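Peer 1: Provided herewith is a single structure, encoded as structure tokens, for subsequent inquiry.
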Amino acid sequence: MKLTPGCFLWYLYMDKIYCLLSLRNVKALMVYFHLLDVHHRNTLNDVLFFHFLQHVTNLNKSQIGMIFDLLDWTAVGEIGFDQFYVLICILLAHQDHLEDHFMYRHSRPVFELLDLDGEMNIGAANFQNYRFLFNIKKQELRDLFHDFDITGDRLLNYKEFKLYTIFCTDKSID
Amino acid sequence: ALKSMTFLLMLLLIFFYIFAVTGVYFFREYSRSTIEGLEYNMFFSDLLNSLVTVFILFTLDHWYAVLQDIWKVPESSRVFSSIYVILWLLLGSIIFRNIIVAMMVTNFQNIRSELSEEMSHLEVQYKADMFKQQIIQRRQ
């Protein structure tokens with residue numbers, strides 16, 4: 001197969017949701033994951049993940065640890081190859097201007113990445129983690145949170161988050 | 001609550017300040033008199049003593065006995081001094097105690113109000129979730 005039907009469908013979805021599908025991006029990500037995973041046990045250690053992040057994106061140690069903790073939902077002390085590929089696709093050369101619009105588009109659910117708790121509500125800690133992952137001003141983040149919190153309970157619903165993302169995408173396109 | 005204590009506390013302390021510094025030189029002839037037999041003389045002597053005694057009047061303990069011990073001053077028809085201290089103690093005590101208890105129960109009121117609106121929003125979200133569950137089920 002062409003590196004499993006699940007990853008083939010993921011690549012098809014990425015090509016349908018992005019203007020450019022690149023050339024062997026998934027293959028390069030798999031090669032980097034195999035290079036990072038020394039034991040080839042379909043898992044990578046936190047030290048290896050931090051070393052790869054510092055070598056590629058030159059991120060801070062605390063930011064790399066926070067990203068690894070957010071990605072490892074199993075909390076087993078290791079990061080899987082699928083999780084590493086998902087993180088690489090979420091980054092997608094974040095220094096580019098179009099990468100901000102790509103991150104605003106996010107993924108098919110486009111809610112669970114922000115909602116680390118998983119209770120269909122994103123808190124101030126999740127907002128701070130998102131602002132650490134993607135560069136945004138503190139005042140702008142506070143204004144966006146105030147605009148999103150219509151009820152004033154400081155909770156972000158899935159429908160409200162989808163509407164806010166749609167409005168942001170429409171404003172960016174226009 | 002103590003975050004909500006913003007202006008009422010400085011209003012209280014500035015009323016304490018103005019009334020104490022007014023009452024310093026009102027019963028001046030109480031402490032500054034040649035009467036041998038007296039025991040509350042030191043109450044109205046110093047500025048710090050004035051602060052302590054007007055705080056005592058604020059707490060309203062033995063105001064009767066304080067007034068009788070100041071009655072050993074020659075009674076100048078009580079036209080200005082006794083009515084001043086009585087008005088000060090009564091007004092300050094009742095106004096400040098009442099204003100603090102009112103604002104504290106107001107704090108409890110808005111605490112319960114925000115709690116109740118949180119549960120109301122949660123119930124509305126639950127109703128919307130159940131309705132969207134029906135919508136999804138019919139959509140399969």
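Backbone N, Cα and C define each Cβ position, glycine as well.
What Swiss-Prot records for this protein is below:
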type    : residues                  : note
DOMAIN  : A:59-94                   : domain 'EF-hand 1'
BINDING : A:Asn60, A:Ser62, A:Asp69 : Ca(2+) 1 binding site
MUTAGEN : A:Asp72 to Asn            : Reduced interaction with CATSPERZ due to defects in Ca(2+)-binding; when associated with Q-160
DOMAIN  : A:100-135                 : domain 'EF-hand 2'
DOMAIN  : A:136-171                 : domain 'EF-hand 3'
MUTAGEN : A:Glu160 to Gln           : Reduced interaction with CATSPERZ due to defects in Ca(2+)-binding; when associated with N-72
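Are these features on the surface or tucked inside, and what touches them?
Peer 2: Within the same chain, residues 14, 26, 29-30, 32-33, 36-37, 42-46, 49-50, 53, 100, 102-103, 107, 113, 116, 129, 132-134 sit at least 6 positions outside the domain 'EF-hand 1' (A:59-94) and bring their C-beta atoms closer than 8 Å to a C-beta of that stretch.
Annotation for A:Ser62 (Ca(2+) 1 binding site): no same-chain Cβ neighbours under 8 Å separated by at least 6 residues are found. DSSP assigns A:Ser62 (Ca(2+) 1 binding site) to a helix.
In the shown protein chains, 17 other C-beta atoms lie within 10 A of the C-beta of A:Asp72 (mutagenesis position).
Listed by sequence, the residues of this chain that lie at least six past the ends of the domain 'EF-hand 2' (A:100-135) yet keep a Cβ under 8 A from its Cβ atoms are 13, 17-18, 63, 66-67, 70, 90, 92, 94, 141, 145, 154-158, 161-162, 165, 168-169, 172.
Sequence-distant contacts of A:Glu160 (mutagenesis position), defined by Cβ-Cβ distance under 8 angstroms and a gap of at least six in the same chain, are A:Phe148, A:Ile150.
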Peer 1: When you average the Cβ positions of A:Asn60, A:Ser62, A:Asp69 for the Ca(2+) 1 site, which other residues in that chain have a Cβ within 8 Å of that mean position?
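Peer 2: These residues sit around the Ca(2+) 1 site: A:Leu59, A:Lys61, A:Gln63, A:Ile64, A:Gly65, A:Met66, A:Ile67, A:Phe68, A:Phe132.
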Peer 1: Can you tell me how many other Cβ atoms are located within 10 Å of the Cβ belonging to A:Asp69 (Ca(2+) 1 binding site)?
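Peer 2: For A:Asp69 (Ca(2+) 1 binding site), the count of other Cβ atoms within 10 Å is 14.
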Peer 1: Tell me whether A:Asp69 (Ca(2+) 1 binding site) sits in a helix, a strand or coil according to DSSP.
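Peer 2: In three-state terms, A:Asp69 (Ca(2+) 1 binding site) counts as helix.
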